[PDB]
Amino acid sequence: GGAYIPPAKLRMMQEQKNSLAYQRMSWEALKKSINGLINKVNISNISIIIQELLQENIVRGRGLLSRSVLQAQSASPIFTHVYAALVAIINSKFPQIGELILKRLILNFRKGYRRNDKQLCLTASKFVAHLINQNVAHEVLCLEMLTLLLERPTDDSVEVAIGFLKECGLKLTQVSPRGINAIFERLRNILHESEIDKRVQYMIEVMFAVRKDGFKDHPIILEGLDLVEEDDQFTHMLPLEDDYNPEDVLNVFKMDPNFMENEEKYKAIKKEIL
Amino acid sequence: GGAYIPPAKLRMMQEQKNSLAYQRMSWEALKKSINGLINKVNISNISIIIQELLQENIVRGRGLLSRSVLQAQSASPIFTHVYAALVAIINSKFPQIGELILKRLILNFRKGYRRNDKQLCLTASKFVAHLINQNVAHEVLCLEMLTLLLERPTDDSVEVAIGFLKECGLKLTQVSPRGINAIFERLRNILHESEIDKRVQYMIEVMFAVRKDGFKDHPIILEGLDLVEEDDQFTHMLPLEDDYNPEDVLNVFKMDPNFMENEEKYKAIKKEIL
Amino acid sequence: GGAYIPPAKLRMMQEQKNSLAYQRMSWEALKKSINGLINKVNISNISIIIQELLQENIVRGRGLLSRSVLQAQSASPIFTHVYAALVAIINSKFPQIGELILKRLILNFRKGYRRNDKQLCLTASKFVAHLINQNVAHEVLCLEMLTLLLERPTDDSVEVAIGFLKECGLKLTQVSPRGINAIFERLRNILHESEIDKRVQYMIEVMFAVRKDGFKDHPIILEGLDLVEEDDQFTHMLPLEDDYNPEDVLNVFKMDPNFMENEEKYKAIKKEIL
Amino acid sequence: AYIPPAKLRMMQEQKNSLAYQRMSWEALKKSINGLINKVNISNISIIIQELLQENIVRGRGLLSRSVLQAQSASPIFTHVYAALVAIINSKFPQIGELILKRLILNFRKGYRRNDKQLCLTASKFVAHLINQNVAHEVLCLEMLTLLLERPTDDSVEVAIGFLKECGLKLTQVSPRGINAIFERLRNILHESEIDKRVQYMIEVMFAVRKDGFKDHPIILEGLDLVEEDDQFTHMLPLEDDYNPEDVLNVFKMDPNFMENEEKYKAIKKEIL
Amino acid sequence: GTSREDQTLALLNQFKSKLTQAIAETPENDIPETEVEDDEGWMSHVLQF
Amino acid sequence: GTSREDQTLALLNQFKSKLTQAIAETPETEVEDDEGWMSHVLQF
Amino acid sequence: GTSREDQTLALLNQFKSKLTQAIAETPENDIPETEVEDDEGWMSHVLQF
Amino acid sequence: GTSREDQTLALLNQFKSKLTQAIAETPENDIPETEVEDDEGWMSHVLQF
Amino acid sequence: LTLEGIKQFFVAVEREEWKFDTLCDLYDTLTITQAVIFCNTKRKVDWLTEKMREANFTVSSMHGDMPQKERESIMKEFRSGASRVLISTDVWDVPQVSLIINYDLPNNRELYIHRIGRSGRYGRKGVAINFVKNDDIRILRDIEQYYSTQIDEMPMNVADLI
Amino acid sequence: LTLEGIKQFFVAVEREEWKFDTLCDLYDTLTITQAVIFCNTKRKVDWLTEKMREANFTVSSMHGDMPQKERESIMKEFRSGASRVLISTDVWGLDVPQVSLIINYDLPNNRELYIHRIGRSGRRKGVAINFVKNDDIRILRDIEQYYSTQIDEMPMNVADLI
Amino acid sequence: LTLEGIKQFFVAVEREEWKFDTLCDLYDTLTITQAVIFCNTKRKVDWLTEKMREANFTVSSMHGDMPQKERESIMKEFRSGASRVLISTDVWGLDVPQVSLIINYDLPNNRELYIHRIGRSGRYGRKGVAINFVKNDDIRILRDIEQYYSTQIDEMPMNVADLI
Amino acid sequence: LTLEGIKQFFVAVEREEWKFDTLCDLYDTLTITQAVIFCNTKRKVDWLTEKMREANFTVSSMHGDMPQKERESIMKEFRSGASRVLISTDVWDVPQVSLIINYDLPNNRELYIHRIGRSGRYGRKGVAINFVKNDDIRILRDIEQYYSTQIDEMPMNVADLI
């Protein structure tokens, strides 16, 4: 508890010659800056947001950036795609952040699936789909998720699976046609040989209609976000079933004795990353 | 006769190609879907209900939609206005459906007038009024109807005529002031130089009072249903006296050899009709 | 204990019907066949032995094949390269077995490093090098291993690092010139700014000579083993430091209820893998 | 079909009297129209001087109609137009009086005929002409009293939009008039049957009064170009009967043509 | 504007002519007794609910 | 200053007199092209 | 191209093997009654929002 | 090409960070005396055959 | 209150799963001016109004727990024709109700007449459809005999019998 | 219109200097889907949109002087997600369901506009933040009393109370 | 985007020399709120804005080579009414309601850009005027575009001042 | 030459027919780097290399009749690791030989030590396997006593005793 005070009224109180207290201040400042930038990101400003994010030591704060991106995507799924694009850029320069984001996203999806958390399933699945579209994650992840949802299908499972396929179906078709054809064959078999509600059969029908339309309402990446060339991207292969450590300890501040030295090292790398 | 069966228990009974039985199944499904949507229509959902209706093949089943709209309007006149708005939208995209609805509506009105069917006269007249208000039909129709009712005036004829004038008077005043002035002159002439009941005389007096107010208690279109711009609407001009063919054959199923081709053609124009 | 019996003298004793005993007998037979095939492999017969190995259910016995290849490479390092080539082929068809061998090899290398097991360190490093050469493993593994060995260098550590670099230096130069240049600058700095034995000067000088020679005595892949084109290979990226499970339970027999179904499924995949 | 002017110069050439008058009249019309299309804040001075080089006294009706048409079609720039008028009126008051008369008749014509857009544009123009001290503030107060005597939804809306533009000037010049207007606005806000939306705009009008009309300044910086002692404030009430003098827009031969042209050049070479 | 209304009044007068001549041709509109048909005899008919 | 405002309000009161007296003499009319303005009310 | 597709389908088949075998060891997927854990029991679980 | 090299060097820098930080927390790398374990204590260990 | 003149029907929904799918089918085959659908529980009424609004129905919801003054404001909205469906439980004025649907059969019997019945000789003649499951059928012919009325199995021909 | 369910907060920015620095700080501590920023004057809205675009915000600006048709064309851009914040003066509920936050960068001069800014039509539960200065606190406790609602001082812990 | 409702005109300037002389004449006979002038090349837009400022026009210039951030800063100036004409090449409909007129000072060599220049979106579609400066070489491309977009472009009359 | 340190084994193949089937089984249970297989005759070495190459073995063959220089050129191929098995009869140079198999016991005894024996004190600790048939056991226990060594029956556990 306690009343919030504006930061201006805080700068008049104390001032800091740098090491321990500086590290704590800079850690909190980095967290605030990353959170603000993730709140600012959109398609029209993706480039400037990328360069301003790269000006920050995002490898030291890779857990902070991961947590902020996941929170933003979970709370604002309308922008999943651009978030993915953002990742797709940073992952092209610092793959460890992409791997970290991907692993905690997979654990989030699995937790939601186990916990019967609808909205979290939808958000995590959409994020996985658009990270697949940006070549950040290997397409295997999609196919295993769809097989999981359709092995013993329920109404809700078919709904979440069909919503997931809507987003990544074009990429799956270009990359793995036989897998998506198997998915559609299973969809037809469930549409016919199963007792089901009219709504879910209608959803299967609209999925077949969108495939017949060629996913014209669900492109891979919208114009303005294809910013990493296939040959320059680093596509992580993380299966769904593997046991992962989200490394939550990376979100908590710890003092490093060579702090200023590694900070200068990151500044030297930043004067290289353009 | 025969017992009603729930649809779920019917999907358990038989399942189905480009065969004829598919055409009949889709025909009945189209009829049921159109009937349900017309039962759903109101002010708060008019736009989304329109887009959901356009997903159906309304060109092959234009007669079904026409007779469904007319049945709904005849049974629930309280919603004539919104029905008119619905027509005003579809007529803006597929004028043939508007012309068909107008033709059978005029024929219905003439049949009711001849057969002295009061409620049908009231409903058909209100529908014609609100279709003129929506610029779907030419104003000639209203004036011809009023002169018809007031040529050989009776108590009931003058009552129905003034009730119709309440609905279409503002549009008639805006479009044809001299015509409506002729209508009012005839009303005065019957009020004085004609034998009538005291009630209808009182109603003529309050009608003159309503005209002096400029029909402000009977607006053209209530806010939320003026959805087609004057320059984009197609106003059919159908006089009252012309002989029309109701085209009842459009309500009965017929096999077309180019069935799937026509269905895909309708989908291709629908991906254009927004 | 107990006396060995020739297999022929066993055929007279018992005969067997996909029950449990069939599964166990086939498991032992698969293990023996894999061991024999791994003993047979060489450069002149790599293709025929690959196709004969693929005839076996190497997915069911992926742990058996992994430990067999690892044992053979550990006992006969003279053939590491061809073993790597074998992997590069099977990994192109079943990446999971390549991932298994890679994980267990990294864990073996780390165990040997901790336990000061010289021959095991050399063997594991040579295997990792040639798996890097065959595009089976990501180059980061090399660079991390060299950085570990050269951070606080001792005589033995520098020996192991230089022997490891001899095998994969040309591939590292083609793929990651800046990393190997950092390695060579570090090597020079140890040659100069450290008090050392004559042996390590000789090894560093001969390494610089080999770089001047352009690794002509240590090519990436010998003629006859470049059998999978880069675009068809699946390069697993496993860093050195990650925590791995060797999955030793895959080396012990366990009954699966859908055994015959899975065997026929593998036969179909074999009729697909040529 | 229209032909570009270059191919038109090849057809006929003139030699400076009877036939000439129409050619010079049409050239004056085109030049005035072009200049009025060009005018803005950044170029008001050069446009003023180039306009003054033209015989704007002989073609005073032409300039008046051109300014009024431009303002009616492009109200986004009314203020600058007013400023332009405010300059010319300072040098030739009769042209300002003529523009004001025709604008008042235009507003009355639109008001009677229920022409929304024309009422809005004419009211904005009169407001900014009062702001420039070209017209007497009486006009504003009379217009608001007319709009608010028997108020309707549309009348209150146009009145509130009109008041937003000239309220600061009315407050500085006639505080009692504008506070009486606001008292009527409160009385209509409460005891008058009106739509909720127009009540909302009345509330934002009271909010604007509390803000002191700071979003609607008298004259934007760059257009206050005539100091008070050199301006001539015409006082035209709303109700007076005016002749717009449309005859000034039609060509007529004058026997002293060249003399009148030279007289204008002599008068212009004195006022700079 | 006025053109559309001129045309509309022309159509209306044509209708009134076709109506009054149908009232002329009907068998004595003061005392006609016909059957209750299902289609129409409408142009001459009058309302009596 | 205040003299100008007194004079202005005098003119305004004369206009208001002519207006309130113009509303008394007014009587449904036609759509003329010039003016009947002092009595008219706005209805777009 | 087709190599990537063969590899992805191989990984998918390994997943399906580990999946169909995980529901066998789970206590009777027709009638299981478990706790509401916070981490995962996911491979056997089914969705019911 | 150069993209793969930038990414690999980034991963290498991550490894170097996790390595130099592992030598800090280990008990005095100048004079450590531990047991002979069977799994790993590897990141800090140094070679002595 | 009495039931004379009110056409009463029932449909063998056989179990809850098909109830909603039946309701929609009804709207696809009948012509309905407005309707008020009665359910037993309040959670069920909320679930049904939320799932029907998903199908783009204009619905107003009502349950016995809100004060007697705010539901006046909800039924004023339903009477104005802003919504064409009213889902409610038992609490007790609309002529436009073409149809009355008991999505749930009444738990205790004597409430049925408060749902479908009409007050006095002059009362609006309507049509009522009862969603009966194989478990609820026991109460169905338990209620038909008490009020001595008749409930007919709905026919496929019902579209021609309003 | 009503305020029930809308969490209402205020922060004592104490003077204009710290308003923008506070707003930015909010964006550095909260999770915002989209937001609507309300200012009293149109010049303040222009300055704020220019200063937020300077901070690389995707903003759409709106004021009461624009025509009733161009304002629709701007809100169509804001609803499409092209901009993630909408800064506007008093013009109207709102036409964006995903608005996580409404910020009164300025408190309304007259009280009766407050409910048109943050209130909801037919009560989505959202959060509203009021930038109150030491002069504005009188209007704060005039609005607390007029609508009979309560506005709490925002805590540093507000990030964990959505 | 489509062209239905946009009154489209062309004038036979016959060659480049008289193009400017035509443009100015238009401003002396038409009523323009604001205008957007489209030319193909960047040197031509530079020349045209430099000569129009000389003619006391308030003009802002724009080309596809400037960064995506400075063009926002100039179009903000043009939308604010600081300038009354905007001369630019192909970068994108437009986001200015006050554009009474759009002039293709040059006809586009590649045709399919024409709709990005003159076309408007239905919802925000304002009925406007487009005038094309066609030379004897541009006449070939002029009526090649009429059939593809299925629209019609009429030769401007001298009476055009009275037909908006 | 001596036999100390060479682990010496024998397997009761019982007759020639099972020799090959045993040899293959060895390759299925032991880990072999390279091996040298000894046969008495050139007939049998030719047949055996043909049968092993038929089984996809990389084999080099050698016999006493080819010149003393071509046999060196064949052993250069075997030492290069091109072949992993060398089958030869008794002739007159590979450290990588994990295994020496006497597919035949030597007919005359004094050759045995020339086949599997090592030269000096520390040549190589290796393993030798003798394929003894029921007729060959006499030669086995003539060779055990002549060299005063002992050869043990190989166990199935031999895989865990190198």
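Chain A uses Swiss-Prot numbers throughout; the residues present, in order, are 130-145, 149-406.
Quick reminder: no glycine exception, Cβ is built from N, Cα and C everywhere.
Copied over from Swiss-Prot, here are the features:
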| type | residues | note |
| --- | --- | --- |
| DOMAIN | A:163-346 | domain 'MIF4G' |
| MUTAGEN | A:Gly168 to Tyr | No effect on EIF4A3 incorporation into EJCs |
| MUTAGEN | A:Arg331 to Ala | Decreased EIF4A3-binding; when associated with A-334 |
| MUTAGEN | A:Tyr334 to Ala | Decreased EIF4A3-binding; when associated with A-331 |
One would quote the Cα-Cα distance in Å spanning the 3-residue unmodelled segment from A:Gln145 to A:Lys149, in whole numbers, as 7
Within 10 A of the CB of A:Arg331 (mutagenesis position), the number of other CB atoms across every chain shown is 15
Here the mutagenesis positions A:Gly168, A:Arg331, A:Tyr334 meeting chain J with a Cβ under 8 Å reduce to A:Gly168
Within 10 A of the CB of A:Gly168 (mutagenesis position), the number of other CB atoms across every chain shown is 22
Three-class DSSP assignment, A:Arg331 (mutagenesis position), comes back as helix
In all the protein chains shown, the tally of other Cβ atoms within 10 Å of the Cβ of A:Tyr334 (mutagenesis position) is 10
A:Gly168 (mutagenesis position) sits from A:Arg331 (mutagenesis position) (Cα to Cα, rounded, in Å) at a distance of 41
A:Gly168 (mutagenesis position) and A:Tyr334 (mutagenesis position), compared by Cα position, are separated in whole Å by 42
